[PDB]
Amino acid sequence: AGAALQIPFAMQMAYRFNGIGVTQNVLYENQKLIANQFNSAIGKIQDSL
Amino acid sequence: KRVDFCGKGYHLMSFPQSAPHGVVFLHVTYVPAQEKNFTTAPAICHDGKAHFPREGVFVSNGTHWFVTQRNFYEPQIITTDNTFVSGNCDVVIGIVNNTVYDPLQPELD
Ligand SMILES: *[C@@H]1O[C@H](CO)[C@@H](O[C@@H]2O[C@H](CO)[C@@H](O)[C@H](O)[C@H]2NC(C)=O)[C@H](O)[C@H]1NC(C)=O
Ligand SMILES: *[C@@H]1O[C@H](CO)[C@@H](O[C@@H]2O[C@H](CO)[C@@H](O)[C@H](O)[C@H]2NC(C)=O)[C@H](O)[C@H]1NC(C)=O
Ligand SMILES: *[C@@H]1O[C@H](CO)[C@@H](O[C@@H]2O[C@H](CO)[C@@H](O)[C@H](O)[C@H]2NC(C)=O)[C@H](O)[C@H]1NC(C)=O
Ligand SMILES: *[C@@H]1O[C@H](CO)[C@@H](O[C@@H]2O[C@H](CO)[C@@H](O)[C@H](O)[C@H]2NC(C)=O)[C@H](O)[C@H]1NC(C)=O
Ligand SMILES: *[C@@H]1O[C@H](CO)[C@@H](O)[C@H](O)[C@H]1NC(C)=O
């Protein structure tokens, strides 16, 4: 939408949780589990491929 | 709100004009400009409680902390009407110490 403006990635993930109706404390208080789940999900794609 | 469906930027409004066998759309959009960098933090710890912005981000100009809206820089001081509380400050990665100002009790002298 213009020039790239940097933001830390967990804070971008919190904006995106807001965009679906969940408060952002739910992301910050679960950060490690959410990242573990994303990593297992990405590791399952290359296994199916 | 569909990205790039009505031009580049944040769609404000669009005007139609007729062409021969066709149509022309003049899209008016909003484009952000002249950014500055800041230090930032996800929450703020005060009295053993974690505070999150209601809307906006916590930013630091070098020595002080403010809340701003995310798309236009307009800094304000962090109060209990700017933020909400959840939990204690032991679980959030990158939490920062600052004071969150209450209006009522300095009204009550
Ligand atoms: C929410 O669901 C997750 C499942 O992804 C739970 O986390 C797992 O809990 C089991 C316990 O049976 C552990 O063995 C796993 O190692 C956990 N997974 C990860 C990625 O940490 C989590 O406990 C659930 N939360 C609640 C409150 O029920
Ligand atoms: C960050 O902004 C603050 C403004 O709040 C500057 O601090 C001073 O703060 C006092 C009381 O809050 C004001 O009376 C002053 O007018 C403010 N400015 C000055 C120049 O004294 C602070 O200087 C700013 N810091 C940086 C690094 O820009
Ligand atoms: C951002 O990354 C920096 C590393 O570049 C982290 O700084 C380190 O913090 C640890 C404490 O967890 C210290 O032991 C290291 O000495 C620091 N390294 C440097 C180079 O400063 C910083 O903590 C990270 N920020 C967050 C919020 O995790
Ligand atoms: C932010 O403020 C809290 C509140 O005091 C600090 O917590 C103290 O941390 C030190 C060192 O980690 C401990 O020795 C104290 O026992 C803690 N106090 C309490 C009341 O728990 C915290 O360290 C501060 N954060 C930073 C980065 O300085
Ligand atoms: C912000 O700082 C970075 C270096 O950390 C620099 O590359 C960038 O151009 C700066 N942008 C602004 C708007 O100051």
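We number chain B the way Swiss-Prot does; in order, the residues shown are 1038-1146.
Using N, Cα and C of the backbone, Cβ positions are placed for all residues, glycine too.
Within 10 Å of the C-beta of B:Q1071 (variant position) we count 6 further C-beta atoms, all protein chains included. Under the heading of natural variants, Swiss-Prot lists B:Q1071 to H and annotates it as follows: In strain: Kappa/B.1.617.1.
B:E1092 to K appears in Swiss-Prot as a natural variant; the accompanying note says: In strain: Theta/P.3. Spatially close to B:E1092 (variant position) yet at least six residues away along the chain are B:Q1106, B:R1107, judged by Cβ distances under 8 angstroms. According to DSSP, B:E1092 (variant position) is assigned to coil rather than to any helix or strand.
While the structure shown retains the original residue, Swiss-Prot records the natural variant B:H1101 to Y with this note: In strain: Theta/P.3. Mapped onto three states, the DSSP output places B:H1101 (variant position) in coil. On its own chain, B:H1101 (variant position) has no residue at least 6 apart in sequence with a Cβ closer than 8 Å to its own Cβ.
Quoted from Swiss-Prot, the note on natural variant B:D1118 to H is: In strain: Alpha/B.1.1.7. In three-state terms derived from DSSP, B:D1118 (variant position) belongs to neither a helical nor a strand segment and is classed as coil.
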Worksheet entry | Pairwise Cα distance for B:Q1071 (variant position)/B:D1118 (variant position) [Å, integer] | 29
Worksheet entry | All-chain count of other Cβ atoms within 10 Å of B:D1118 (variant position) | 10
Discussion item. Using a 6 Å cut-off on Cβ distance, which of the variant positions B:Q1071, B:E1092, B:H1101, B:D1118 come close to any atom of ligand 2?
Written reply: B:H1101
